[PDB]
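I have placed the structure first, in the form of structure tokens, so that the comments after it can refer back to it.
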Amino acid sequence: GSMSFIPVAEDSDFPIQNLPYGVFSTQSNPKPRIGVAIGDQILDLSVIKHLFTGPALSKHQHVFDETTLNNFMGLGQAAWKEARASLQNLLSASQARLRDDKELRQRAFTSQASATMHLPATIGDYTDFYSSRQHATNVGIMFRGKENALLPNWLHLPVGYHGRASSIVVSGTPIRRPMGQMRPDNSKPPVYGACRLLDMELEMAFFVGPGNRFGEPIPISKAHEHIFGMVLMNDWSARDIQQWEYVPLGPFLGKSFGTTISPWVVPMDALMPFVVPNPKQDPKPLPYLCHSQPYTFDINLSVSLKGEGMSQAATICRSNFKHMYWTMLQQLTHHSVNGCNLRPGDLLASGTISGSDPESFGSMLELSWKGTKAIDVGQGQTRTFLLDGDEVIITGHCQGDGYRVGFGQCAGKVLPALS
Amino acid sequence: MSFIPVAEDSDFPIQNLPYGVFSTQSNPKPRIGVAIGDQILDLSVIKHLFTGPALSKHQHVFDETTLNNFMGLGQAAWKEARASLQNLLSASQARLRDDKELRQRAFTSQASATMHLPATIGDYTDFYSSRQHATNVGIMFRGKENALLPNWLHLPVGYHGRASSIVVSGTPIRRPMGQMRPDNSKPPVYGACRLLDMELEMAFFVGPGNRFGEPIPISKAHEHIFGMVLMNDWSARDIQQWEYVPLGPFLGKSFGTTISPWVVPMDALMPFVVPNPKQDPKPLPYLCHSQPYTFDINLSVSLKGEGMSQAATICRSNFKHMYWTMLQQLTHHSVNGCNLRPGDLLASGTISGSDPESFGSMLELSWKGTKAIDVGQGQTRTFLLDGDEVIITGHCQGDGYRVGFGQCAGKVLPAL
Ligand SMILES: CP(=O)(O)CC(=O)CC(=O)O
Ligand SMILES: CP(=O)(O)CC(=O)CC(=O)O
Ligand SMILES: [Ca+2]
Ligand SMILES: [Ca+2]
Ligand SMILES: [Mg+2]
Ligand SMILES: [Mg+2]
Ligand code: NI
């Protein structure tokens with residue numbers, strides 16, 4: 001292992017092997033600013049930005065003074081690697097520079113318990129993919145039947161859609177049950193009212209680093225240069241609103257009332273120790289989507305649900321990011337193949353993550369099988385879809401020897417509709 | 001009228017006064033201007049002339065590089081700005097006319113200015129609200145019996161678009177590469193798209209947001225409509241067709257979407273308002289409004305190929321060919337608590353009337369590449385060729401004046 005001078009519990013999400021980036025403020029100082037999580041502390045990068053003296057960062061220390069991570073994300077991998085090496089040195093148990101500087105160390109650290117986290121970046125565009133084969137198969141079985149499950153394009157390209165950026169909110173933001181239009185009765189006109197089928201969707205998402213120029217694709221051999229790091233995501237959805245609206249132009253108001261992300265962006269370099277070979281694709285993708293670089297990650301994901309009267313949250317999903325059929329390299333490559341310009345801070349989400357076991361299905365649409373099965377949420381309590389007052393928390397971790405790379409929380413509680 | 005000379009057929013009389021973001025050779029910083037005649041009035045230079053109650057403590061919005069903060073101030077501020085501008089340009093408040101020093105810094109030629117996007121667009125949405133356009137697509141894709149899908153007459157169908165690839169008029173558009181499936185018995189192929197199209201639309205910018213979780217009631221929707229631009233939603237129909245079921249248009253649209261730079265304020269367009277089209281069935285109460293909010297705006301699309309000496313007009317249409325209003329679109333977009341933000345762009349959908357001369361895309365004008373479009377000088381089109389230039393224009397015709405929209409132009413570059 002590796003150790004910091006900051007005390008780190010063995011099961012901490014935030015050992016020296018992680019070092020995720022986030023935006024926080026405190027009761028002492030309301031300015032949103034950039035920090036790195038270590039143990040139960042935050043290292044304020046605006047305070048220590050003069051210690052980044054290397055070639056990539058010496059002229060660009062102002063990126064650590066910003067209220068968002070966009071400019072640091074836009075600097076690209078030489079800057080990311082330099083920052084990470086600098087932070088691994090400065091936080092090391094055996095390095096005196098920061099460790100023994102009592103006054104600097106005093107103003108550079110703050111407790112995570114005292115901090116308010118904010119969205120880590122200003123997200124210009126958010127895209128949601130559909131890349132978990134079991135998830136898409138489950139939706140197809142439910143909607144179309146066993147024989148017609150996957151549509152003809154699914155095995156040939158990473159299907160995805162443009163999402164709503166404005167309603168991406170940081171963990172802990174309450175989510176109001178949406179009103180909208182639904183058609184519960186096919187023999188009657190649609191109605192207006194509160195959603196009746198409110199759902200969570202277990203996803204992960206990555207932030208884009210340097211963009212590409214308008215009109216210039218990113219070749220798949222270079223896609224890994226544009227992926228900064230990852231967060232957990234809950235794509236909340238209103239299944240009745242979605243079902244009525246989505247043919248033919250896609251999910252819209254069924255998704256755009258709220259999408260939650262966790263605040264700590266785990267850099268790809270922290271996740272590389274947990275990379276595994278990519279799943280075999282058959283049919284083989286077209287050459288522009290073909291890559292040998294391993295880019296599938298062993299990340300254990302868990303979803304809990306706690307009703308408003310419960311004292312214990314129930315774990316309703318245990319899944320893993322390694323199941324996904326299309327990689328992040330393929331998603332990024334496909335997103336830019338037409339010349340579309342990805343920009344720093346854009347967010348590309350995986351799709352709902354389901355494995356083959358029903359215990360690993362990533363939505364309550366799947367876990368309840370379209371409301372036909374009860375989900376056990378603890379002694380004599382069941383769900384099909386979300387109730388008012390329910391809190392959903394997504395967590396994730398990679399497990400090393402004596403350490404984990406964890407993601408903190410992606411939480412939200414459902415508020416009653418305005419009706 | 002104004003002390004600035006305005007030619008009779010100008011797009012930009014004192015009745016228009018659209019807002020834009022421009023820069024010059026002398027000053028490369030993007031800044032806010034208003035078009036008048038063939039000049040631009042620089043609002044950063046004259047920001048101290050906005051002395052009324054809504055703007056006197058908020059003059060800094062005119063020093064920004066984008067219109068977002070002025071859009072975000074809301075309608076009292078917009079109305080005061082317009083009245084201030086009209087009084088300055090008529091010389092009823094004569095500071096600008098007679099202060100020669102200020103006047104020489106305040107006005108620059110449109111010809112010498114470079115236009116930029118008018119706002120930083122946080123989210124772009126494209127609707128599907130022209131009935132004849134949706135009907136035509138339905139006929140072509142599904143047959144005449146199943147032209148409209150069951151939801152179309154009940155809600156303003158739309159999808160989230162790509163904000164990053166919205167570009168200002170004049171930007172070259174590269175023909176996109178991507179996946180296509182020309183033969184359904186064989187695997188898809190990768191290559192240059194073959195069915196490159198233009199889509200005639202208009203779009204409006206959002207004013208003040210709504211808070212996350214708080215719908216905008218239809219009664220208040222008119223408070224959030226800042227102003228309008230022309231749009232060409234370029235598309236790759238063969239890429240679109242293969243990708244879009246079931247999650248919607250994606251790479252078929254996102255390689256490029258062009259808007260005109262001059263944002264015509266809604267108060268300029270109010271003289272041209274007409275009754276709303278009768279909706280049957282009547283929409284749910286959350287979508288109902290009595291206020292007229294349908295506009296008589298004449299739209300024209302020209303195409304000019306390589307070698308061709310003059311552009312051919314391939315479409316003449318009107319924004320009154322819309323079934324759902326902008327009020328309904330804005331209200332529907334926020335009914336679920338989605339938070340619209342200042343500078344968001346909500347586009348109408350492709351505009352088609354009943355006359356085939358008014359169909360707003362080459363998918364429709366060529367009827368899925370089965371009919372050749374006459375573009376003059378012996379030449380025909382189904383879809384766009386490399387080197388083709390498409391220019392959209394629009395105007396309202398008043399008595400003795402016109403409110404024009406400028407241009408929404410782009411030329412097709414060969415695939416890379
Ligand atoms: C069909 P769906 O609701 O899963 C569409 C998506 O939102 C994509 C996904 O999460 O997998
Ligand atoms: C079917 P389509 O390509 O017209 C979908 C849209 O893009 C909406 C529209 O322009 O009307
Ligand atoms: Ca989703
Ligand atoms: Ca369109
Ligand atoms: Mg959502
Ligand atoms: Mg487009
Ligand atoms: Ni070791």
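Looking at the header, which is where the method is noted, we find X-ray crystallography, 1.3 Å.
Cβ from N, Cα, C; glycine included.
Per Swiss-Prot, the feature active site, proton acceptor maps to B:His133; the stated evidence is a curator's inference. B:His133 (active site, proton acceptor) carries a helical DSSP state (H, G or I). Cβ contacts within 10 Å of B:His133 (active site, proton acceptor), excluding its own Cβ and spanning all protein chains shown: 29.
The feature Ca(2+) binding site is assigned by Swiss-Prot to B:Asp126, B:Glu199, B:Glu201, B:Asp233. The Cβ of B:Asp126 (Ca(2+) binding site) has B:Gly158, B:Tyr159, B:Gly161, B:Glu201, B:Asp233, B:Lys253, B:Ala347, B:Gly349 as same-chain neighbours under 8 Å, each 6 or more residues away in sequence. In the three-state DSSP reading, B:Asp126 (Ca(2+) binding site) counts as strand.
The secondary structure of B:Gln240 (substrate binding site), as reduced to three states from DSSP, is helical. Of all the Cβ atoms in the protein chains shown, 21 others lie within 10 Å of the Cβ of B:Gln240 (substrate binding site). Feature annotation from Swiss-Prot assigns substrate binding site to B:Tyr128, B:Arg142, B:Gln240, B:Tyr244, B:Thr350.
The annotation Mg(2+) binding site is assigned in Swiss-Prot to B:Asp233, B:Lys253, B:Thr257. DSSP gives B:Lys253 (Mg(2+) binding site) a coil state; it is part of no helix or strand. The Cβ of B:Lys253 (Mg(2+) binding site) has 25 neighbouring Cβ atoms from other residues within 10 Å, across all protein chains displayed.
For B:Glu201 (mutagenesis position), the count of additional Cβ atoms within 10 Å of its Cβ stands at 28 [all protein chains shown]. As a published mutagenesis entry, B:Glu201 to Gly appears in Swiss-Prot alongside the note: Decrease in activity.
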Cβ within 8 Å of the mean position of the Cβ atoms of B:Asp126, B:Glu199, B:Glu201, B:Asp233: remaining residues of the chain near Ca(2+): B:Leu200, B:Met231, B:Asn232, B:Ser235, B:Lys253, B:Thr257, B:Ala347, B:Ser348, B:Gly349, B:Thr350
Binding-site residues satisfying Cβ distance under 8 Å to any chain A Cβ, from B:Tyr128, B:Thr257, B:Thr350: B:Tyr128
Spatial neighbour of B:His133 (active site, proton acceptor) that is closest, considering only the binding-site residues B:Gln240, B:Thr257, B:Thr350 and their CA atoms: B:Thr350
Cα separation, B:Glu199 (Ca(2+) binding site) to B:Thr350 (substrate binding site) (Å, whole number): 6
Distance, B:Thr257 (Mg(2+) binding site) to B:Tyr128 (substrate binding site) (CA atoms, angstrom): 16
For B:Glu201 (mutagenesis position), the three-state class that DSSP assigns: strand
Secondary structure at B:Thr350 (substrate binding site), reduced by DSSP to three states: coil
B:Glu199 (Ca(2+) binding site) and B:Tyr244 (substrate binding site), distance between Cα atoms, whole Å: 17
Within 10 angstroms of B:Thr257 (Mg(2+) binding site), Cα basis - binding-site residues out of B:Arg142, B:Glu199, B:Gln240: B:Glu199
